Amino acid sequence: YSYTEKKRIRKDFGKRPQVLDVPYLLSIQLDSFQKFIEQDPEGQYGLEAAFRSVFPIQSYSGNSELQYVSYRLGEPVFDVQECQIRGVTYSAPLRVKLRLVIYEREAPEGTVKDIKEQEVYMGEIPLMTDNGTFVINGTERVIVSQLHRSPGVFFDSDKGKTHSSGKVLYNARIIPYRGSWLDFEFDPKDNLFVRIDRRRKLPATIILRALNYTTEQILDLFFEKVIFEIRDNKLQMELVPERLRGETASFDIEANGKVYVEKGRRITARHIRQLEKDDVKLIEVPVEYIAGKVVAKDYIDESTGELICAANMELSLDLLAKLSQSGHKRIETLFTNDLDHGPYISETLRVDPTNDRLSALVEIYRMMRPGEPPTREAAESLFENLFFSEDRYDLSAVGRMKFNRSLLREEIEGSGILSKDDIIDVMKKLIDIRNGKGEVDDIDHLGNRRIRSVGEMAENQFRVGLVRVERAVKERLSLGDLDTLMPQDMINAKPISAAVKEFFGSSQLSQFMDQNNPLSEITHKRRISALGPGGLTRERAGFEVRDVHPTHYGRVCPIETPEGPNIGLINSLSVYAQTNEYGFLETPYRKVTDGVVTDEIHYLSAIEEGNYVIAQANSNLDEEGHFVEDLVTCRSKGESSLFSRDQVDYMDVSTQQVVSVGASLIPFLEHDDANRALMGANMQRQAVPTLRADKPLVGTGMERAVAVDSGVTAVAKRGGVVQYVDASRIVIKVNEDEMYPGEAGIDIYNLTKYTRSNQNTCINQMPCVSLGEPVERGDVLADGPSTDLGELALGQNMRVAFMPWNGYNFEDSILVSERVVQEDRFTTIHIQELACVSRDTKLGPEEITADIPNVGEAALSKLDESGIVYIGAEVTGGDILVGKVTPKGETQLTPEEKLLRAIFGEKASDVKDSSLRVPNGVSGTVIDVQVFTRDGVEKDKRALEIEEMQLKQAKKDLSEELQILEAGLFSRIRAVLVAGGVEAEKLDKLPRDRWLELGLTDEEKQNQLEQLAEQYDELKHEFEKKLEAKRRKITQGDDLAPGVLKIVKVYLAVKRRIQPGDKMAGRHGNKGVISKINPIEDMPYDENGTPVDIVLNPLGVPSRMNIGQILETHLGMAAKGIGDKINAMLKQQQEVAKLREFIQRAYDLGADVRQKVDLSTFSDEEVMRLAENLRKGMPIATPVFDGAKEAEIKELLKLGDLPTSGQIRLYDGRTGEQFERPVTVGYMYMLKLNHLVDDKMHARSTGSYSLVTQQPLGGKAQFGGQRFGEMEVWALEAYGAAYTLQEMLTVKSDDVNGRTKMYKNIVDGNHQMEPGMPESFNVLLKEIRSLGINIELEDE
Amino acid sequence: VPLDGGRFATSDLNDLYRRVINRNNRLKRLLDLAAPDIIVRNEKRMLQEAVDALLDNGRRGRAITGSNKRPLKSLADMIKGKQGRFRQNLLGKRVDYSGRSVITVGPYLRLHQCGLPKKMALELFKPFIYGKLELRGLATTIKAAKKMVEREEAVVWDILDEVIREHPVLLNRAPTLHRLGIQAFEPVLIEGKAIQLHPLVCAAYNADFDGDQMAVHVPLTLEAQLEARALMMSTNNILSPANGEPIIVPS
Amino acid sequence: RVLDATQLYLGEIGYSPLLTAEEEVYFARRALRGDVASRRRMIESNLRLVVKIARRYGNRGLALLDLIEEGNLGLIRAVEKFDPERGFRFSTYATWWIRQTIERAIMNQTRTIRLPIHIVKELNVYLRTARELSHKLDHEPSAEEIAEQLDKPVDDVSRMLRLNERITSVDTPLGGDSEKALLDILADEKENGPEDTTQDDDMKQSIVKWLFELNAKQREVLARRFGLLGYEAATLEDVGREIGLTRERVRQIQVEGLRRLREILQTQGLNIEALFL
Amino acid sequence: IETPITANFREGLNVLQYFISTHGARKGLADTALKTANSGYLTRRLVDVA
DNA sequence: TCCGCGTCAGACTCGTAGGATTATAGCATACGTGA
DNA sequence: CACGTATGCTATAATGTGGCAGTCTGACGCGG
Ligand SMILES: Nc1nc2c(ncn2[C@@H]2O[C@H](COP(=O)(O)OP(=O)(O)OP(=O)(O)O)[C@@H](O)[C@H]2O)c(=O)[nH]1
Ligand SMILES: [Mg+2]
C-alpha cells in the first residue's frame, strides 16, 4: 500500500480479483479536444482537417487562389486564473500561414506570376482546461458529448403503415455525414421508389437512368436469366431444379425419357433432388407457357433491322413465332417468382415515365427545382452536385465503413462520394430483404448510435466559419486587383470567431459546469446527450429510444438518467466503457481460450459483441484454471442463458462495468430497486459540500478514484519530502531518483482558497500532509471541497434510528437532533457575487461616490472614501455595498413638492441613487472586492489600494519563487562540487553569491555545473520579464462593454446552517425534508446514553424497496462499533501489540476477503497513525454487485459486540421509559442537497408589473407573483368562490385602477372590492383589431 | 424599450411592420415612376408576402425568420395557442398577495390550521399592517409605516399577530386537479421559513414532504375571506365531490 | 404549380432579350427623346443584370427579393440618365447605379433605429480599421487602440460602437426552453405600484390638513408661490401679482409659514425620520 | 423475459437480474413524465365542455 | 369515394442563466435652425 | 456660415436564384 493509504485503509469485502483498474474518468473530454488541436500531418484531424477540407479555394474567375500552409495557436494572453477573475474567455489566437497564388490567363496554368505568403490572424479558439472544462466569460463550462445516428446505410420498415392492408413496406436510407439523404422505398403495389431529402416520390429505375443505365442493363442487374431454346418445332427451356420450388406444375414436366411431375402437382424437396441428381439441363415445354414471361434483352430482325421485341416486354405466342422465323433460337427471359425472387424492378420500369439518361436527369431536376425551366447543363450539374461532388457530399470514414460492412464488403475504407456500385448494392440489399433473405436493423442498437465528442463538434463549427469566409474570399478575389490586394485584406476573422463562440456559448451541449460537488463535475463531463444540433427533440422523442437497450450493457448505465422529459435522452457513460476510434461505444472483456480465462483484455464494439458468447463476472473461477461449475451463466445475441465452460468465448472484466460512476458509489446497490437507485445516483450529485469533509463509513471504493481523477484535489507530480506546508501552498522537494538533473527539483503547488462555484458554493483546498513528511508520487497533497484524505466525502454519516415519531417524520419528513446543528457539521458556505456598474448615459456618467442623497452615517461607516465597503465587514439586507449615483433629468415636481421644498428649502440635488445594496434577507461577510476601470477613467482611491495589494503580493510570490529555486539550485551545485573536491563546511563559509566561479576537472560533472549555471541566469532574466508582465496586467485598464465606465464586484461569504425545510437524502433515493430540530434531551437514546442524531420513518422502506439503506445502516453501525472499540483501546493506551492484534483480526474477517492487509509490515508508528483515524469508525468498502453479505455484516457486528439483528433497545428522551421493541439503529451516510429553504422561500404583496399584460412578473429573483393558472382558476369555480376568483383576475393582477383603490381601502380597514376591467383584455381587443377584425363592445 | 446597458429590445411586430411599410412605399414609388408591369407585379407579390407575414407568419409558407433562425412572432401568434393572450394571460394570471415555500409536517396543527412563516406573512399582509399601524397611531404616515416594517420593530410583530387572527389563507399545491387542491386554513405564525401542512389533508393535495412546495394566497375582501372560511375551509370540505367518500383519512 | 414569388419573377425576366451595343444606342436615342416603349424594353432586357448584382449583396439586412426591387430602381435611374452618344456601354453605367441604390437602401432599412448615412459611413471606417488592427494585433482591438490608429477622440469611437449595439427581440425566449422571454421579466418602471401611488395620496392629503392648520395669510402666500393651490408656480418677487404685492414681506411670510410647519413635522413624528426620505 | 428473477432484494440481485429490472422501471417512469400530458388534455377538454 | 396531403391538438406550478452577427466607397451639393 | 441630415453621381464590360430540415403522432377533413 501507498503512504496516504498507510494513514487510513478501507476494509474491502470484494471477492473478485480486479483484473482491470478504473481508467482515467475524464478520458473522453481530453482525448477529443486533444485530437481537435493536434496538428496531424497526413491523416487530417480537427483544425488540420477543416483547412484541408475547405482549402485550397480559388476565385470565381479561376485566375487567383488561396492555399493553406500551416497554423499555430498563440499562447494565451491571460491564464485560467486571470480569465476567471476578469470574466474573459481562456483562448489561444489562431494564426494561419496562407499563400495567395495567381495564374496567368495568357499562359495555360502560369503558376509563376504572383505568390504572396503571410500569416493571418483569424479568431481565438477557447482552450480546454487541465480538467476538461472551458473558461468562457470567466465561468467554467462543459461541452457534453453527443449521441446520434451514425452515417452509413440503414434498412427499416413501418410494420403495417396503412393499418387497413397492414402490408410491410421496406425502405433503405443512405445517411451521409454531409449532403442530401438518399431514400429507397417500396409501395403497396411492390414498386421501388426513390426520394431525395424526402421530396416527391420517383420510380427507383429513374436514378439508374441518371447513372446511364439502359433498360436491358437494369434488368441484367436485378434479375437472373431463364433461357428459351427454340429447336425444330417444340419449345425447350434451360432448367435450374431449385427454382421450381413451393410451386404448382402448370404443365407435364418430363425430360429425355422419364416423366417426373404431372399437370397441377406440387413440386416438393424430393422432386427437386431427383431432377438435380439426374443432371437435367433442358426440358421440352408447351409454347403457351411463354405467354407472360418477360424478355430480358432486345432482339431485332437481322433482316429488316427493326425491333421484334424491346427489353422488359411480356412475350406472346405471336412474338415467339416471329422471333423464330427471323432467326433467333435462344431467348433470355427474366427469372421471376411471386415468393422468392420478386419482380420489382420489372414493374417499376413500367411505372418509370423516363426513357433515356437525359429524360431521367430532367425529371430529377424538375423534382427538386419544380416549375423552373430545365436545361441539360442544369440537370447534369444538380445531379452531380447531389451525391457525386467532393464538396457537397461526404459519408466520412465512419459512413463509408458502416456502409461497406452493412453491404457485406471486405474493404473498410474508401470514397466519401457515392459510386454507382454503392447505390445499386443498397437497392439490391433492400430487394433481398423484401424477398425474405436479410433483416432490417434497429436505430436504438449502439452499433447504429455513434458518440461525437467535443473536438469533432468544434471541428464542425470551425468548418462553417471557413465556408462563410470562403464566400467573401471568392467574391473579393473576382473583383480584386491581383497586385495591391493582400491575402489578409480578403479574410475576415469575425465570421469564424463568431461561429466558434456561438458553438461554445449558444449550443445546448455547452452548459455551465455542474460543480456543487466533485462527483457532479466528473459525472457531468461523462455525460451523453441525444439532444442538441443533429439530434432528437424532447417533443420528437418516442419511447423506444428512451428505454434500456440490451446493447447498453457495459457501455451505458441503465440506472442514470433524469426522471424529467429528458428521461431517455440524457445518459451517463458506464465505468469501463470507452469511445471506439470510429465513435462507437466499446467495453472491455477477458478473453477465454480453451476454458482458461486469459488476462488479455479486448474492447468489443456493439456489433462485435453480438457475435461471441460472454460469461458473466459472477462465474466462479477455478484459481486461474477455468469455470468451476460445468454450467456457466452467459449472454449472446443480446439474451442470457446457461452455456458449457468451453463454449464461453469471453467474460465480463469487472462486476462494476454495467453501472456508471455515479451508481458505482451506491453501496448495496444490489439490494435497491432500479427506480430508487436512479433517484439516489441523481441526488448524490446535488450533495452540497459541508464545512467539515467527513468520509463515508460505508463506501464502495470508487470514492478514492472519483476524488483524485476529478482533479479538485492537489496530487503530487513527483514523490519526495515536504519542505514547506502552508494553508496557502505546499512545497515538496523531489527525491534524487525521480528528480531531473537540470532544475533544482522542488515542486511548488499553490492551493486555491475560498473561491465561488457556479452554484454559489464554496471551493477551498485544505492541505492534508504534515510539514516534513515523506510522500509517494500520485498521493493526495491537498483535499478539494468534498474530499477527505483522498477519498470522496459528499456528506456526513450519522447515528440514525428507524422508527415513527409523533408524525414529525410523516411522509419522508426528517427529525434531526440539535446536536448536528451545534456541531456545525451540516453547516455550508455560500460565496455570492454582487456587481455595481457605473454606466455612461445620455445625461452624463454615473459616479461611484460615497456621496449619496439621504444616507445615515450608520450606513456610510462601512463605506470607505471611495464608496466601497471594507473587506471583512459584516453586512445584512439593505446595507450599501457600493455607492452609486445617477444623473436625473428634469421632473415635473407636483405642486405639493413645490410647496414642500419651498418650506424646507432642501432643493433636491441633480443626482439620484443607484447604489448596489445587499439583497433583502441575505447576510454575509465581505471577503473580497475587485475593481474594473476603463483605460483613461480616473481610478477610485479603493482601486488604487487594491492595486497596491496585488503588486506587493505579486512581488512576494515571485520573490519566494526565485528564493526557493536559488536555494534548491545551489543545494545541488554544493553536492556536485563534493563529487570531486569535497569541502562541505569549508565551501559554505564565504558567500554563496561567489560560488559558480568554482569549477571541477573536465568531466560530465563539470558540464552539470555549466547546466546549473546557465539555468540560474535563465531564471534570473525570466524573473524580470515575468514581473514586468505581472505589473502590466495589474496596471492594465480593462476593456468593458460600451457605455460602462467602471464595475465593482463584491464577494460575500454566507454561513448557512441546516433548518426545517432544507432537503436531505441518503444514496438509496431516500429523500426527506427536515420538519423539526429536536432538543438533545428529547432525542431517543440507547442504554449507554448516546442519543441518536436522526429519526427516519420506517414506513418509507417496504413500499420503496430501497433496502440498501437498511444494510448501510447495519454495516455503518458495525463500522462504528469497531471504531468505538479502537477508540476505547486508544483511550486506555494498551500498547501497539494489542491494537495491532485487534486490527489485523478485523481487516481479515470476511469469508473470502480479497484484499489482505498484513500489519507485520506496518511499523509501530504507522500503526498508531492508522488506529488514530480508525477510531472515528472503521471505513468499509462494499463494491457494487461484489458487496458484503449479511453473514459478513453480522460477523462484523459480533466483533463490535453489537446485536446480529442490528436492532437495539432505545429510550424515549422525554419520558425515560423504553420503546416497546428494538429499533434498527446505525450509521447512514447522509447528504444536504442544494435545495435550501432559504432559496425557495418567497412572498409578495405588491411590486413591479409586466409591460404589456400589466400582470405581476414571474420568478422570485424578479420579485414575482405566483401564477394562478387555468387549473387553479377551475378550483375556485368548483368551490363557487366568485369574489376570490374575480379578485385574482382583477385587483390582484391587471386591473390598474382596481389594485390601487383596493390597496387604499385595505389601509383604511374597509376590505371593499372595487373591480374594473383587466388591461390584458383591452390589449386582446387591440391585437384583434390590428389583425383587421372589427371586435366591438356593444354597451348596455 | 431601452435595457439598462444602453441596449434596445423591441417586439417582432416592429420588424414585420417595417417590411410592410418599405415594400408598400416602394410600390407607391414604382407607380409614380410608371414602372414596367413585371416589376409592379413583383412588388405586389412582395406586399402580399409581407402583409401575410405580419398577420399570420408560418401560415402560407416558410415563416420569415430572425437572425436567430427562429420565426418572427406575428399578430396571430399572440392570440394563438398556449403562449397566446387567452390561455396565458386571461384564463390564468400572475397574482398579487401570493407566496410559495417548501412544506413540512405540522402534526400539532388542528385540521383548520397551517404553519405560516413570520417573514412571509409580514410581507403578504403589508397593507393591513400599515392600516392597523395608523389606527394605533404608531405610524404617522405610510412612509413611516413602511420604514417601521423594514426595521421589523417589536411592536410591528404584535400588530401582525393581531391582523392574521381569524384571517383565512389559501394553500395550493401543483397540480391543481380537483377543487381540494386549494384549501383555506387559519394561519399560525411560526419562526422558520417552511410552511407547515396538516397531515390529514396531505391526501387531497397528494402532498408528500420529499421537498414538495406550496403556494399561499391571501383573500383580501370581506367577501373573499367569507368565501374562504365557508366554502374553501379544510374543516368544511372533507368528502370527495367525485365519490361520496371522506377524503380526509388517516394514513 | 410554382407559387414561389422569386421563381415566378425570374421566369418572366428570363424571356426578355439581351441587347447589343447598336440596339442599345438606337433604343436609348428614342428613350431620351421620350419613347415609352424604348425605356420599357431597355429596362426589361437588363433586369437579368439587376438580379446578378442582387445575389452578391445578400445576408446583410433585407432579403434577395427586397434588394432585387431597390436594384431595379437603380437601373431605372440609369436608363433615365444614360448617354447613348458616349461610346461607353450601358451595362457598365447601370452596374454603378444598381450597386449604389442597393447599398444606400441597406443603410437606412437594415437597422430598426434608422442610422443616418454619415454615422453609418463613419462607423464603417472604424470597423474596417479595427479589422486591419486585429490582423496584426492577433487579439481583437480596444476602443482606444482604434482611436490611436485614426488619431481621434476615444469618446468618438465609443459613441459610434455604442450605436452599433444591435437590438434584442422582446419575444426571444431565454434559457433555450421556449417558456418566458424578455417581456416575461421586464417591468413597467413608469407605472408605480399601489404602494407608491397610495404614499402620494397620503402626502397630498396630509398637506390639505396642514393648509387648514397654518395661519390664513401664511398658507395663502406659501401655497400660491409653489403653485399648490394657485395655478402657476411663481417666485418670491412674482407673488406680488396677487395681493401680497411684496418682495421682502413675501420672503418673511413664506419662511414664517415654513418654520411653524417644521414644528408640525417634528411633533407628528417625521422631521429627521422623513429626512432619510 | 423467459428467465425470471429467482432472487429477492434482501438476497440481492446480480448484474443480469438488475439489468433486466431496469427496462420495466424506466418504461414506468417515462410513462409518468410523458403520458400525464394526454390525461391532462382530456381533463381540459372535459372542463371546457361542462 | 378513396388516397393523400394538410391542420390541428399534445397537464400544472416552480427553477438557472445571460446572450450573438454582418457591413454597407468617397465626395460634392442640398436643406433647415441657432449665433 | 455651420452643423446635421440627405440626396447624388460615378461610363472597359459585366444580363435567370440556390444553408439549414429533420423525418413525431393519432385524428379529422378536403380536392382529385
Ligand atoms: N405532477 C407530477 N407529479 C409527479 C411527477 N413525478 C412524481 N410525481 C408525484 O410525486 C409523488 C412521488 O411518489 P409518491 O407520491 O410517494 O407515490 P405513492 O402514491 O405514495 O406510492 P408509494 O410510493 O408506492 O407508496 C407521486 O404522488 C407522484 O404523482 C411529475 O413529473 N409530475
Ligand atoms: Mg412529493
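Swiss-Prot numbering applies to chain D: residues 755-804, in that order.
Per the header: X-ray crystallography, 4.3 Å.
Here the Cβ of each residue, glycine as well, is placed from N, Cα and C on the backbone.
DSSP assigns D:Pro758 (mutagenesis position) to coil in the three-state reduction, outside any helix or strand. Proximity of D:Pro758 (mutagenesis position) to non-local residues of its own chain (separation of 6 or more, Cβ distance below 8 Å) is seen for none. Quoted from Swiss-Prot for the published mutagenesis D:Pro758 to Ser or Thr: Resistant to antibiotics salinamide A and B.
When other Cβ atoms within 10 Å of the Cβ of D:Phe763 (mutagenesis position) are tallied across all protein chains shown, the result is 16. Quoting Swiss-Prot on the mutagenesis of D:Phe763 to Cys: Resistant to antibiotics salinamide A and B.
Spatially close to D:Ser775 (mutagenesis position) yet at least six residues away along the chain are D:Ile759, D:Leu767, judged by Cβ distances under 8 angstroms. The mutagenesis experiment D:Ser775 to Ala is recorded by Swiss-Prot, whose note states: Resistant to antibiotics salinamide A and B.
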Mapped DSSP class for D:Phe763 (mutagenesis position), helix or strand or coil: coil
Mutagenesis positions in contact range of chain A, given that the Cβ distance is under 8 Å, out of D:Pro758, D:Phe763, D:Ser775: D:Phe763, D:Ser775
D:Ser775 (mutagenesis position) - helix vs strand vs coil (DSSP): helix
